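Data first, discussion second: the structure below is written as C-alpha coordinates.
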Amino acid sequence: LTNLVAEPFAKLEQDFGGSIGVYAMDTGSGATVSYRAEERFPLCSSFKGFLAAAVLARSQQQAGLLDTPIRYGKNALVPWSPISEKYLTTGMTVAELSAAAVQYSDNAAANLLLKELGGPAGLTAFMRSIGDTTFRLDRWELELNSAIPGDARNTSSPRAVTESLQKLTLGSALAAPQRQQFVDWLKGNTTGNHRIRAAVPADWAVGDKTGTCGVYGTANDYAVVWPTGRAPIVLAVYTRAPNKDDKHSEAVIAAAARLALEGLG
Ligand SMILES: *[B@@]1([O])O[C]([C]C([O])=O)[C][C][C]1[N]C(=O)[C]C1=[C][C]=[C]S1
(Lines of atoms letter the chains of each structure in order from A and count residues from 1; the text may use other names and numbers.)
(Lines give C-alpha, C1' and ligand atoms only; values in the text may rest on other atoms or scores of the structure.)
Protein backbone atom coordinates (compact mmCIF):
# COMPACT_ATOMS: atom_id res chain seq x y z
CA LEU A 1 0.00 0.00 0.00
CA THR A 2 0.93 3.71 -0.54
CA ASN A 3 3.38 4.99 2.06
CA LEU A 4 1.23 7.57 3.92
CA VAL A 5 4.18 8.70 6.12
CA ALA A 6 6.06 9.69 2.94
CA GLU A 7 3.31 11.69 1.17
CA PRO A 8 3.97 15.09 2.82
CA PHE A 9 7.72 14.75 2.04
CA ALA A 10 6.92 14.02 -1.60
CA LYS A 11 4.67 17.08 -1.70
CA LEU A 12 7.38 19.20 -0.08
CA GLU A 13 10.06 18.13 -2.62
CA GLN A 14 7.65 18.64 -5.53
CA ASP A 15 6.89 22.20 -4.33
CA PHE A 16 10.68 22.77 -3.91
CA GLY A 17 11.36 21.49 -7.44
CA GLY A 18 13.82 18.79 -6.47
CA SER A 19 14.55 15.87 -4.16
CA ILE A 20 14.65 15.77 -0.36
CA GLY A 21 16.28 13.00 1.66
CA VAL A 22 15.50 12.48 5.34
CA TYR A 23 16.42 9.96 8.00
CA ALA A 24 15.55 10.33 11.68
CA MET A 25 16.19 7.90 14.58
CA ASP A 26 14.58 8.02 18.05
CA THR A 27 17.37 6.53 20.09
CA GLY A 28 14.90 5.77 22.93
CA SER A 29 12.39 3.63 21.02
CA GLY A 30 14.34 2.68 17.82
CA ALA A 31 11.57 4.32 15.76
CA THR A 32 12.59 5.91 12.46
CA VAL A 33 11.30 8.20 9.73
CA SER A 34 12.75 7.62 6.26
CA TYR A 35 12.33 9.42 2.94
CA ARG A 36 14.78 8.72 0.09
CA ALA A 37 17.03 7.82 3.01
CA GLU A 38 19.47 5.67 1.07
CA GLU A 39 19.84 7.99 -1.94
CA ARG A 40 23.06 9.92 -2.38
CA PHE A 41 23.19 13.69 -1.90
CA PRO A 42 26.25 15.98 -2.02
CA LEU A 43 27.92 16.44 1.37
CA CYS A 44 28.97 20.06 0.80
CA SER A 45 30.22 21.66 4.06
CA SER A 46 28.48 18.98 6.13
CA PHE A 47 31.61 16.88 5.70
CA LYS A 48 33.35 19.25 8.12
CA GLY A 49 31.54 17.73 11.13
CA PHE A 50 32.89 14.29 10.31
CA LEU A 51 36.30 15.93 9.64
CA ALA A 52 36.38 17.30 13.19
CA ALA A 53 35.37 13.89 14.57
CA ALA A 54 38.20 12.19 12.64
CA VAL A 55 40.68 14.72 14.04
CA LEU A 56 39.32 14.08 17.55
CA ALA A 57 39.83 10.33 17.04
CA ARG A 58 43.47 10.95 15.99
CA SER A 59 43.90 13.24 19.02
CA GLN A 60 43.21 10.35 21.44
CA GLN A 61 46.52 8.67 20.66
CA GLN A 62 48.62 11.71 19.59
CA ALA A 63 49.31 13.54 22.88
CA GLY A 64 48.66 17.28 22.56
CA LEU A 65 47.50 17.12 18.94
CA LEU A 66 44.38 19.20 19.63
CA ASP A 67 46.52 21.74 21.54
CA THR A 68 49.05 22.07 18.67
CA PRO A 69 49.37 25.48 16.96
CA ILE A 70 49.09 25.38 13.17
CA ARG A 71 51.00 28.29 11.56
CA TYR A 72 49.62 28.79 8.13
CA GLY A 73 50.05 31.47 5.48
CA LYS A 74 47.83 33.25 3.02
CA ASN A 75 48.31 30.35 0.50
CA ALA A 76 46.07 28.34 2.83
CA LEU A 77 43.16 30.79 2.59
CA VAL A 78 40.22 30.27 0.21
CA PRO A 79 36.81 32.00 -0.07
CA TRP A 80 34.54 31.75 3.00
CA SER A 81 37.34 31.63 5.59
CA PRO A 82 36.08 34.34 7.96
CA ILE A 83 37.81 32.89 11.06
CA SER A 84 41.07 31.72 9.41
CA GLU A 85 41.66 35.10 7.73
CA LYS A 86 42.20 36.61 11.27
CA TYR A 87 45.19 34.32 12.42
CA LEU A 88 47.76 34.57 9.64
CA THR A 89 50.53 35.70 12.02
CA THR A 90 49.30 34.04 15.27
CA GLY A 91 47.98 30.69 13.97
CA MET A 92 45.21 28.56 15.36
CA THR A 93 45.39 25.33 17.34
CA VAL A 94 43.97 22.14 15.86
CA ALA A 95 41.04 22.51 18.31
CA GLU A 96 40.43 26.09 17.17
CA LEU A 97 40.57 25.09 13.48
CA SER A 98 38.06 22.32 14.26
CA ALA A 99 35.70 24.76 16.00
CA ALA A 100 35.97 27.15 13.04
CA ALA A 101 35.26 24.40 10.51
CA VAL A 102 32.25 23.09 12.50
CA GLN A 103 30.73 26.31 13.79
CA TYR A 104 31.45 28.74 10.92
CA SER A 105 32.04 26.26 8.04
CA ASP A 106 35.47 27.95 7.59
CA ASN A 107 36.92 26.58 4.30
CA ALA A 108 40.61 27.20 4.97
CA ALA A 109 40.34 25.59 8.41
CA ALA A 110 38.68 22.55 6.79
CA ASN A 111 41.49 22.18 4.25
CA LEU A 112 44.15 22.53 6.99
CA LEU A 113 42.46 19.75 9.01
CA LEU A 114 42.14 17.54 5.90
CA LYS A 115 45.91 17.84 5.56
CA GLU A 116 46.29 16.51 9.12
CA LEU A 117 44.37 13.34 8.11
CA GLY A 118 46.09 12.68 4.78
CA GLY A 119 43.55 14.48 2.68
CA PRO A 120 39.99 13.55 1.67
CA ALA A 121 41.08 9.89 1.30
CA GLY A 122 42.14 9.97 4.96
CA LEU A 123 38.73 11.22 6.09
CA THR A 124 36.98 8.62 3.89
CA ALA A 125 39.17 5.94 5.52
CA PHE A 126 38.15 7.15 9.01
CA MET A 127 34.49 6.89 8.00
CA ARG A 128 35.08 3.32 6.74
CA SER A 129 36.73 2.54 10.12
CA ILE A 130 33.48 3.38 12.03
CA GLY A 131 31.40 1.19 9.65
CA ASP A 132 30.22 3.84 7.14
CA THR A 133 30.52 2.32 3.64
CA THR A 134 28.53 5.13 1.96
CA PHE A 135 30.47 8.34 2.70
CA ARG A 136 32.72 9.39 -0.23
CA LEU A 137 35.02 12.43 -0.26
CA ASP A 138 37.83 12.93 -2.83
CA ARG A 139 38.20 16.72 -3.12
CA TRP A 140 39.20 19.68 -1.00
CA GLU A 141 37.46 23.04 -0.71
CA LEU A 142 36.18 24.43 -3.06
CA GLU A 143 36.14 21.62 -5.67
CA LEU A 144 33.97 19.21 -3.62
CA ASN A 145 30.97 21.63 -4.04
CA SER A 146 30.12 21.12 -7.77
CA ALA A 147 27.14 18.89 -6.87
CA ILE A 148 26.47 17.83 -10.48
CA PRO A 149 23.46 15.52 -10.77
CA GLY A 150 24.51 11.87 -11.00
CA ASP A 151 28.04 12.42 -9.67
CA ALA A 152 28.40 10.04 -6.68
CA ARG A 153 31.72 11.59 -5.65
CA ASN A 154 31.56 13.78 -2.53
CA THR A 155 28.21 12.37 -1.45
CA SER A 156 26.63 10.32 1.29
CA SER A 157 23.07 9.24 2.18
CA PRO A 158 20.81 10.68 4.91
CA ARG A 159 20.73 7.26 6.60
CA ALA A 160 24.52 6.80 6.59
CA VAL A 161 25.04 10.37 7.83
CA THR A 162 22.61 9.77 10.71
CA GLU A 163 24.13 6.37 11.58
CA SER A 164 27.64 7.81 11.66
CA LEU A 165 26.51 10.88 13.61
CA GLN A 166 24.90 8.66 16.27
CA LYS A 167 28.06 6.51 16.57
CA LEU A 168 30.26 9.59 17.04
CA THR A 169 28.02 11.70 19.34
CA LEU A 170 26.15 9.06 21.40
CA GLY A 171 27.85 5.69 20.73
CA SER A 172 31.38 4.41 21.23
CA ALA A 173 33.19 5.45 18.04
CA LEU A 174 35.06 8.18 20.05
CA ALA A 175 36.34 7.95 23.62
CA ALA A 176 34.10 9.97 25.97
CA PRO A 177 36.31 13.08 26.24
CA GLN A 178 36.43 13.29 22.44
CA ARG A 179 32.74 12.47 22.01
CA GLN A 180 31.97 15.32 24.39
CA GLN A 181 34.11 17.83 22.49
CA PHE A 182 32.35 16.89 19.22
CA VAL A 183 28.97 17.42 20.90
CA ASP A 184 30.08 20.79 22.29
CA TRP A 185 31.29 21.94 18.86
CA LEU A 186 27.98 20.92 17.21
CA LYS A 187 25.97 22.62 20.01
CA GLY A 188 27.88 25.90 19.36
CA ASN A 189 27.29 25.91 15.62
CA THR A 190 26.34 29.40 14.32
CA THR A 191 25.27 28.50 10.76
CA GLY A 192 22.11 26.41 11.38
CA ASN A 193 19.51 28.72 12.92
CA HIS A 194 17.19 28.49 9.91
CA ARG A 195 17.46 24.73 9.33
CA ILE A 196 16.87 21.86 11.85
CA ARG A 197 17.03 24.34 14.77
CA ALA A 198 14.04 26.21 13.31
CA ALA A 199 12.01 22.97 13.43
CA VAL A 200 12.35 22.19 17.10
CA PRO A 201 10.68 23.63 20.17
CA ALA A 202 12.89 26.48 21.54
CA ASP A 203 13.43 24.56 24.84
CA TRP A 204 15.02 21.55 23.06
CA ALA A 205 18.82 21.48 22.69
CA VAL A 206 20.47 20.92 19.32
CA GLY A 207 23.90 20.31 17.90
CA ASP A 208 24.12 20.48 14.11
CA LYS A 209 26.31 20.82 11.07
CA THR A 210 25.11 22.49 7.85
CA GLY A 211 26.25 22.38 4.28
CA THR A 212 25.55 24.60 1.28
CA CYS A 213 26.74 23.76 -2.24
CA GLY A 214 24.10 26.26 -3.50
CA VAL A 215 24.20 25.05 -7.08
CA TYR A 216 21.61 22.46 -8.11
CA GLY A 217 19.43 23.42 -5.14
CA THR A 218 21.92 21.57 -2.90
CA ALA A 219 22.07 22.14 0.87
CA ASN A 220 21.70 20.09 4.03
CA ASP A 221 21.84 19.84 7.80
CA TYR A 222 22.31 17.02 10.28
CA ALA A 223 21.74 17.18 14.01
CA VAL A 224 21.60 15.51 17.36
CA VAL A 225 18.56 16.80 19.25
CA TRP A 226 18.00 16.45 23.01
CA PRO A 227 14.24 16.91 23.35
CA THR A 228 12.54 17.85 26.64
CA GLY A 229 11.88 14.63 28.51
CA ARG A 230 13.06 12.26 25.74
CA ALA A 231 16.07 10.23 24.55
CA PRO A 232 18.10 11.90 21.82
CA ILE A 233 16.96 12.08 18.21
CA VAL A 234 19.50 11.93 15.38
CA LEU A 235 18.45 13.21 11.96
CA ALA A 236 19.72 14.30 8.58
CA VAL A 237 17.98 16.40 5.87
CA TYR A 238 19.59 16.78 2.43
CA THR A 239 18.33 18.44 -0.76
CA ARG A 240 19.22 18.64 -4.44
CA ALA A 241 17.51 19.77 -7.66
CA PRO A 242 18.02 19.22 -11.39
CA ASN A 243 19.12 22.66 -12.70
CA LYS A 244 22.40 24.38 -11.84
CA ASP A 245 20.65 27.70 -11.03
CA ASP A 246 17.97 26.05 -8.85
CA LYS A 247 18.13 27.66 -5.40
CA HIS A 248 18.44 25.78 -2.19
CA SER A 249 15.94 26.53 0.56
CA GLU A 250 16.53 26.69 4.29
CA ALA A 251 12.77 26.77 4.87
CA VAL A 252 12.36 23.43 3.02
CA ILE A 253 15.05 21.85 5.25
CA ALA A 254 13.27 23.11 8.37
CA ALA A 255 9.90 21.94 7.02
CA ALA A 256 11.26 18.43 6.35
CA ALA A 257 12.76 18.32 9.83
CA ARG A 258 9.39 19.29 11.34
CA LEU A 259 7.62 16.44 9.50
CA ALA A 260 10.29 14.01 10.69
CA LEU A 261 9.92 15.08 14.32
CA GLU A 262 6.12 14.86 14.04
CA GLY A 263 6.11 11.43 12.43
CA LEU A 264 8.71 9.96 14.67
CA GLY A 265 7.63 7.65 17.37
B1 LIG B 1 29.95 24.76 2.55
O2 LIG B 1 29.42 23.80 1.58
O3 LIG B 1 28.75 25.38 3.14
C4 LIG B 1 29.01 26.47 4.06
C5 LIG B 1 27.68 27.00 4.56
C6 LIG B 1 26.93 25.97 5.38
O7 LIG B 1 27.53 25.39 6.32
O8 LIG B 1 25.72 25.74 5.12
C9 LIG B 1 29.83 27.57 3.43
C10 LIG B 1 31.15 27.04 2.91
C11 LIG B 1 30.91 25.89 1.94
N12 LIG B 1 30.35 26.41 0.71
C13 LIG B 1 30.92 27.31 -0.09
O14 LIG B 1 32.11 27.66 -0.03
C15 LIG B 1 29.95 28.01 -1.02
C16 LIG B 1 28.97 28.84 -0.22
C17 LIG B 1 27.57 28.71 -0.17
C18 LIG B 1 26.98 29.77 0.59
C19 LIG B 1 27.89 30.52 1.23
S20 LIG B 1 29.46 30.15 0.75
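Chain A is numbered as in Swiss-Prot; the shown residues are, in order, 25-289.
This entry, so its header tells us, was determined using X-ray crystallography, 1.2 Å.
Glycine too: its Cβ is placed from the backbone N, Cα and C atoms.
Here the Cβ of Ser69 (active site, nucleophile) has 26 other Cβ atoms within 10 Å, regardless of which shown protein chain they belong to. Residues or ranges marked as active site, nucleophile by Swiss-Prot: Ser69.
For the recorded site, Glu167 (active site, proton acceptor), the DSSP three-state label reads helix. Within 10 Å of the C-beta of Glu167 (active site, proton acceptor) there are 11 other C-beta atoms, taking all protein chains into account. Per Swiss-Prot, the feature active site, proton acceptor maps to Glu167.
If you draw a 10 Å sphere around the CB of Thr234 (beta-lactam binding site), it holds 27 other CB atoms from the protein chains shown. Here Swiss-Prot flags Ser69, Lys72, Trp104, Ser129, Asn131, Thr234, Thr236 as beta-lactam binding site.
Long-range C-beta contacts of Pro103 (mutagenesis position), restricted to its own chain and to partners at least six residues apart, with a cutoff below 8 Å, comprise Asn131, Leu166. Record note (Swiss-Prot), mutagenesis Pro103 to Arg: Increases catalytic efficiency about 40-fold with respect to ceftazidime and reduces catalytic efficiency about 10-fold with respect to nitrocefin; when associated with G-239. The unchanged residue is displayed.
Swiss-Prot gives this note for the published mutagenesis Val239 to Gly: Increases catalytic efficiency about 40-fold with respect to ceftazidime and reduces catalytic efficiency about 10-fold with respect to nitrocefin; when associated with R-103. DSSP assigns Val239 (mutagenesis position) to a helix in the three-state reduction.
For ligand 1, the nearby recorded positions are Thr236; that is, of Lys72, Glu167, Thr236, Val239, these have a C-beta under 6 Å from one of its atoms. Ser129 (beta-lactam binding site) has its Cα within 10 Å of the Cα of these recorded positions: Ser69, taken from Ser69, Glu167, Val239. Following the DSSP three-state reduction, the secondary structure of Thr234 (beta-lactam binding site) is strand. By the criterion of other Cβ atoms within 10 Å of the residue's own Cβ, the least surrounded of the binding-site residues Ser129, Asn131, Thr236 is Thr236. Sequence-ordered, the extra residues of this chain that approach the beta-lactam site, with Cβ no more than 8 Å from the Cβ center of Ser69, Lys72, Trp104, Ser129, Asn131, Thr234, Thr236, are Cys68, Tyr128, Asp130, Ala134, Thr215, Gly235.
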